[PDB]
Each structure stands twice: as structure tokens, then as C-alpha cells.
Protein chains: 2
Amino acid sequence: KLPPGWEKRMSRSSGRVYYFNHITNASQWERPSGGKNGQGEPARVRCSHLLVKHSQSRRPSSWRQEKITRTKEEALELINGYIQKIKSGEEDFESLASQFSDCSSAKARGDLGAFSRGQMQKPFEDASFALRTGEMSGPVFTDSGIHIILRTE
Amino acid sequence: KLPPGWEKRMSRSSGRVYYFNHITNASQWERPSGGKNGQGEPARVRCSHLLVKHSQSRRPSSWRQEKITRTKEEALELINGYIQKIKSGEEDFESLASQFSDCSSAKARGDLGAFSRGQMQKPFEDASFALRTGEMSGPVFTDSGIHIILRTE
């Protein structure tokens, strides 16, 4: 039981039990399922994303700044903060992506349109295809930087 | 702190702590916020809903059945099951609304379009306007029956 990549975990040095997805890096308190079988993954998905680059990005530059100097660590710090703000309900994905995404797609509020496998960097693709409609990933690491992915279709 | 209608609660006879919204009846393990002030509520929203009627509905009839005979209790049982299935990620709101909503809007996968205050039954409206974009309510009781509301805009 439990959909692809999902496993019950516990925070280190704590008694907090949650569910974590090994493919999307998403964490949630809620059990990810309650049967459907032989479903596989979708052949095509539509996602939006929020990218936070760092000094180690293949191209450490964006519409936000000519030279990204933040470290991988600081980038992750920011990504976790954005995820926290979205999950709290205080800020929505689209407004945060429009303001803070280091990807040009920020102009379209982070929307990347629909795509199939073979287009995006492997970890990005793996996470995108492991998300069910409406789900949001955790921190996804690619050569571009760190992403938060939202599956819209 | 905590947005409109939200309060930290605990399940009776248990140690399970969660957050509950008194206006939308939504329950979640996640703190609903992490500051914005003087925000009020949106003047217009767009929502989708899934209605489960019961024998006490003003009009106990729908495209699903000429006579709804289920009790208020059974209707609530069903609504809670749908909320559970959506939160698990096993089923999405639109497909469930298309199949089980007793409202004609089922034809549009539950979409009601955009609206302002003064159009919908009071409890429905109160819940809709207390939802932030993307949020889903808990069981909302109106004269029509019991609803699950999803704010899309």
C-alpha cells in the first residue's frame, strides 16, 4: 500500500510521524492514500515550478540577478521557506513563483505548459511524473538549481 | 495570529492536535499560516463544489436520483469519505464532483463560476469567502444538503 515513492517516516530525534515521497521529496502529515491497480504514471503532465538558483547552477544568472551568489544551502533555505508559506495558506504558488522564481517562466506565474518524458532534466521529470494532479513536490535538485513543482494537469 | 476562523484544536479522547476553521469546517494537521494585515476577504471568488443531498434537502431530487432517501447522517458519512479520498491523493476533486455531486454543476465538474456575496445560501457563501485560493472546505451544511467547496480563484 501507499502510492509510488511514498513511505511513513519519522523526524530524527523526535516522535513526529509523517509521510515522505522519495521521488518528489514531498513531506506531509496526511497519509497519501486510503483500490486502483496497474495505473502506472501519466504519459503527459502540466506543471508550474519555482526555481531558486545558487552559485553552483549551470548558469548562475537569471532575470532576478546577473550573478546568483547564494550557496546551495541558502537556496534550500529559501525553498523550504516558500514551501512553508504555501502550506500555511499565507501565500499562493503563482504569486510566489511570479516574484521569486529564477526561471523565465516566472513571467507566466511559473507555468511550464504540458510535457512528456525526455524534455526536462531527469530529477525534475521524475518528480513531475510522480505527482498526482494538484500535488506539490518538496525540494527537487537539478543542474539548474532547486525547484518546487506543482502539478496542475 | 491564525487567519479568519482558524483555531488549534484536539480530537476528543485523543492527543491528536490539528487546526480547524470555524467558518469552512476544514480540518488539517498543518498550521494554516506562518505579516499581512487589513486584508479582509476577497470581494469575488470562483469555486467548485460537490453536493450530497439527503431526505431533508429542500428539493430531495437530482440528476442522480428522482428521490434522495439518504439521511443527513449518511450524507455526512459520504462527504467525509470524499474529503478523505481527495486528501489522500487517490481521487481528484473534479472527477469526484462529476460522478457524485447531486448538483447539476456536476456537468461542469462542479465548477460554479465566479460570484460575489448575495448569490449563494449564507453558509455556502461564508465558507467560500473564508477560503484562500486553492483551499478546500470541510462539510458545509446548507438547505440544499452538505457541500465540499474548492476555491479555484
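Here chain B follows Swiss-Prot, giving residues 6-39, 45-163 in order.
Determined via X-ray crystallography, 1.4 Å.
Note that Cβ sites are derived from N, Cα and C of the backbone, with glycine treated the same way.
Quoted from Swiss-Prot, the note on the mutagenesis of B:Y23 to A is: Reduced affinity for KIF20B. In the three-state DSSP assignment, the secondary structure recorded for B:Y23 (mutagenesis position) is strand. For B:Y23 (mutagenesis position), applying a Cβ distance below 8 Å and a minimum sequence separation of six or more within one chain yields B:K13, B:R14, B:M15, B:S16, B:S32, B:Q33, B:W34.
With DSSP classes pooled into helix, strand and coil, the tally for the domain 'PpiC' (B:52-163) is 39 helix, 24 strand, 49 coil. What Swiss-Prot records for B:52-163 is domain 'PpiC', and it gives sequence analysis as the kind of evidence.
Quoted from Swiss-Prot for the published mutagenesis B:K63 to A: Loss of peptidyl-prolyl cis/trans isomerase activity. No effect on the interaction with IRAK3/IRAK-M. Abolishes IL33-mediated increase of IRAK3/IRAK-M protein levels. Remark: B:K63 (mutagenesis position) has B:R69, B:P70, B:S71, B:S72, B:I78, B:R80, B:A85, B:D112, B:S154, B:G155 as non-local neighbours, by Cβ distance under 8 Å and separation of at least 6 in sequence.
The number of other Cβ atoms within 10 Å of the Cβ belonging to B:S71 (mutagenesis position), over all protein chains shown, comes to 12. Looking at Swiss-Prot, the entry for mutagenesis of B:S71 to D or E says: Loss of peptidyl-prolyl cis/trans isomerase activity, nuclear localization and cellular function.
B:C113 to A appears in Swiss-Prot as a mutagenesis experiment; the accompanying note says: Loss of peptidyl-prolyl cis/trans isomerase activity; decrease in DNA repair of double-strand breaks by homologous recombination slightly less efficient than that observed with wild-type protein. No effect on RBBP8/CtIP. The Cβ neighbour count for B:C113 (mutagenesis position), using a 10 Å radius and every protein chain shown, is 21.
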